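I have placed the structure first, in the form of structure tokens, so that the comments after it can refer back to it.
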2 protein chains.
Amino acid sequence: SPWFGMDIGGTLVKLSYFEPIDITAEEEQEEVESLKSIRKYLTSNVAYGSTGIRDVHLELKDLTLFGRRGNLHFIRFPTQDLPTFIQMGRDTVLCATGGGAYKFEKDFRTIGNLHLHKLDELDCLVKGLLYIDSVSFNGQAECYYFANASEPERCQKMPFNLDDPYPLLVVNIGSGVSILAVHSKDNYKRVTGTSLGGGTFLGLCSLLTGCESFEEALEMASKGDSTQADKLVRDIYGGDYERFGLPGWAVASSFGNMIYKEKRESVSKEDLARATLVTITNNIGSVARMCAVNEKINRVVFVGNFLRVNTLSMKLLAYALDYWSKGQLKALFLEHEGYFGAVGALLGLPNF
Amino acid sequence: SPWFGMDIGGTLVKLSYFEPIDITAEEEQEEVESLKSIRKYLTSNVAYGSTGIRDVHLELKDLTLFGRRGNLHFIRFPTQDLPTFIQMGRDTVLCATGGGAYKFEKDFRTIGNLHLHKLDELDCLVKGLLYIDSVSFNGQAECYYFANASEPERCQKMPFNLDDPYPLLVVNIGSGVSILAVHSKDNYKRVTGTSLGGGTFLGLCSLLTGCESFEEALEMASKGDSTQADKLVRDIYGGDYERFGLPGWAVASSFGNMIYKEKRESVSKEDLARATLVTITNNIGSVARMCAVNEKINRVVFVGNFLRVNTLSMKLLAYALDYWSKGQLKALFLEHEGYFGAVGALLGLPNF
Ligand SMILES: Nc1ncnc2c1ncn2[C@@H]1O[C@H](COP(=O)(O)OP(=O)(O)NP(=O)(O)O)[C@@H](O)[C@H]1O
Ligand SMILES: Nc1ncnc2c1ncn2[C@@H]1O[C@H](COP(=O)(O)OP(=O)(O)NP(=O)(O)O)[C@@H](O)[C@H]1O
Ligand SMILES: CS(=O)(=O)Nc1ccc(CC(=O)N2CCN(c3ccc(Cl)nn3)CC2)cc1
Ligand SMILES: CS(=O)(=O)Nc1ccc(CC(=O)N2CCN(c3ccc(Cl)nn3)CC2)cc1
Ligand SMILES: [Mg+2]
Ligand SMILES: [Mg+2]
């Protein structure tokens, strides 16, 4: 049976697949054509159907897992298309996490004899994050930050060492946001969450701009000026609010200039996309900072797929966390940010 | 000169006016017709021009202030119409607070010989809040809460004693949100703020629904179902997420169902208004709870005009704070919630 780990989220299904590369002569004979067809289908295609994608650049090559050498592959598709995935599977032991492991349990069991083992979505996140950091990204650091995040002429991605990862605040930005405090490999808590997450960005963007993909929303936002929609401190005070250290450029009221009809009539879709992105990202950063101060943790790592191909939000988080914390907190990022739950699920396989 | 206190905010101007009622025979003679015209204009009208309103029900009658007996009146109009107010004034010492005291300083000085004294917006809030609570609301409590906020057959407004008000977390929901920790009458700090405030509600509502007043946005929201727009925990898990105590009804992703085109096509304007209100209010409640836990304060009072005639948001705050804190925090409300800055400014008059 193939070794798969699956994280079925509110928006995306993430799949980690271990392809063995040490297949001996006898093992290849004693393999059923169905298994060979699966392996060849997955390794010879980068798109699967109309909505599945293999993230080839994330592949971990020549990993030793469960005593075998192989390549770890990372695959995603929308949860909306899980019926297609299951139907293909109908025409093995599955470690699955995320809410969909529960919601679609009965659907997975329409696959004859399949054994479904549900694992907790935050247990899997912590286990997968710690594992990937431990084995490295093909010899490169899994974890990085933006050095000198306050000056754009200097700001650059740089590696960060997590050899002693504890304590750690993990901010998981998916459909919503979950915030975890990790104190040891077996001691962690869900501190809180917020419902202003990636699904809010995409949902509001679609309502406001008519965009029909995450990537299109980001492209619009890169062209926009959020200050056309937001009311800034300087719009209220005429400058800084000096007494409490609020600079004139800080947002006082997100979308607050949209209470004026003439401003609603002149704002562009790109401006509204950028204001949505800035609003969601700043709120996540601020909640992360408050949790970090309360948990007495100074390293904050952001994961989840809201940040995939989203350098705007990563740089905003890096700058905002550093600026508003007076340098006490650092925003950390991970190359495999969307996939840790799926890896953690795969790692649960020996228990079954 | 008339005794006025003014708070010029990003959205509304709030004015407190002390009308003396112990005017002797000689004082009435030695009063200039301009002053008499002002007093009669203010006390004989409840609407001023097209956008000014006197909140008659908030009037404090027979208050002793600066050694005189009088009535304290509460008046509001949009900051957008401040040019009209100043032009009327051109055709006295003014204690003014809010950002507009700085932004419009030069405009106020077009009134000949007028002495403008700028006072800090959060100093004035604390002073005015403590003062009004101290003198009472015409013998009734200024402060109230919703008793048994978890059961609607029981939930009812009840008075709350703030005789020993410290410590206190003050959540000021205006255009944006400011959060204050008040430890004594002269010891308080701005803990943080969020830009997801009343201006976000009104701005997003106008973009999404075409409403053109705060009151119309609230009326739409009262008719809506926010779960048509929001993705809930049960939409992701099929039920509760038991492991971390998340009930199926909790919002996992605000507007998160709007990533689906078919759902964007069936949602009503009333549903979007309600989802906007719920999103903003829950985020404010959650930020308040985190600040309360970090400041080690268990009494949280909400002020500002986002909550005027807004019982939906007050009940949501009351319920959410009690539910998510496991009963450790209580949401408190104040009858004069929008006007404390203007009163605090008026109270600064003896210093000039
Ligand atoms: N191709 C995409 N399609 C949809 N959303 C995308 C895509 N790429 C990036 N995103 C963003 O990724 C977010 C979902 O991130 P993800 O970490 O996969 O969440 P999830 O696990 O499916 N949700 P959750 O149940 O809350 O844990 C979406 O809300 C988008 O903001
Ligand atoms: N008649 C109204 N017109 C406009 N907004 C109203 C009205 N009534 C209630 N509101 C709400 O009141 C909020 C403004 O509250 P308010 O406490 O007066 O803020 P402000 O002081 O003007 N802003 P700030 O500069 O941030 O302190 C608006 O964002 C609305 O959500
Ligand atoms: C695991 S998931 O897949 O279902 N995703 C997921 C599920 C839920 C959430 C939101 C969350 O965690 N909430 C809700 C908000 N909340 C409040 C609200 C008002 C107050 Cl006063 N206090 N707290 C705290 C708890 C985020 C993401
Ligand atoms: C006094 S006013 O009239 O001008 N109104 C007013 C002014 C400003 C604000 C927002 C605020 O206080 N902010 C900004 C957000 N912020 C962040 C952001 C990212 C991170 Cl990582 N951390 N913190 C904290 C500080 C609210 C209301
Ligand atoms: Mg997830
Ligand atoms: Mg104000």
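Start at 1 and count along the chain as shown; that gives each residue its number.
This entry, so its header tells us, was determined using X-ray crystallography, 1.9 Å.
Placed from the backbone N, Cα and C atoms, the Cβ positions cover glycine too.
Quick look at what Swiss-Prot lists:
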type	residues	note
MUTAGEN	A:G9 to V (Swiss-Prot position 19)	Loss of catalytic activity
MUTAGEN	A:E121 to A (Swiss-Prot position 138)	Loss of catalytic activity
MUTAGEN	A:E121 to V (Swiss-Prot position 138)	Prevents acetyl-CoA production
ACT_SITE	A:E121	active site, proton acceptor
BINDING	A:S175, A:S178, A:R190	acetyl-CoA binding site
MUTAGEN	A:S178 to V (Swiss-Prot position 195)	Retains 30% of wild-type activity. Refractory to inhibition by acetyl-CoA. Exhibits a 10-fold increase in the Km for pantothenate
MUTAGEN	A:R190 to W (Swiss-Prot position 207)	Increases affinity for ATP and decreases affinity for acetyl-CoA. Increases acetyl-CoA production
MUTAGEN	A:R190 to A (Swiss-Prot position 207)	Loss of catalytic activity
MUTAGEN	A:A250 to F (Swiss-Prot position 267)	Loss of catalytic activity but can bind ATP normally
MUTAGEN	A:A252 to F (Swiss-Prot position 269)	Loss of catalytic activity but can bind ATP normally
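Feature annotations (Swiss-Prot) mapped to structure.
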residue : record                  : DSSP (3 states)
A:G9    : mutagenesis position    : coil
A:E121  : mutagenesis position    : helix
A:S175  : acetyl-CoA binding site : coil
A:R190  : mutagenesis position    : strand
A:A250  : mutagenesis position    : coil
For the deposited structure, the Cα atoms bordering the 7-residue gap, namely those of A:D91 and A:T92, are apart by a whole number of Å, specifically 14
Listed in sequence order, the recorded positions from A:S175, A:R190, A:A250, A:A252 whose CB sits under 6 Å from ligand 4 are A:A250, A:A252
Long-range Cβ list for A:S175 (acetyl-CoA binding site), cut-off under 8 Å, min separation 6+ in sequence, same chain only, gives A:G9, A:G10, A:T11, A:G197, A:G198, A:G199
Taking all protein chains shown into account, the Cβ-based neighbour count within 10 Å for A:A252 (mutagenesis position) is 27
Using a 10 Å radius on the Cβ of A:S178 (mutagenesis position), the other Cβ atoms enclosed count 24
For A:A252 (mutagenesis position), the closest of the mutagenesis positions by C-alpha position, picking from A:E121, A:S178, A:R190, is A:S178
If you count the other CB atoms within 10 A of the CB of A:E121 (mutagenesis position), including all protein chains displayed, you should get 29
Listed in sequence order, the recorded positions from A:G9, A:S175, A:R190, A:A250, A:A252 whose CB sits under 6 Å from ligand 5 are A:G9
Cα nearest A:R190 (mutagenesis position) among mutagenesis positions (A:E121, A:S178, A:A250) -> A:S178
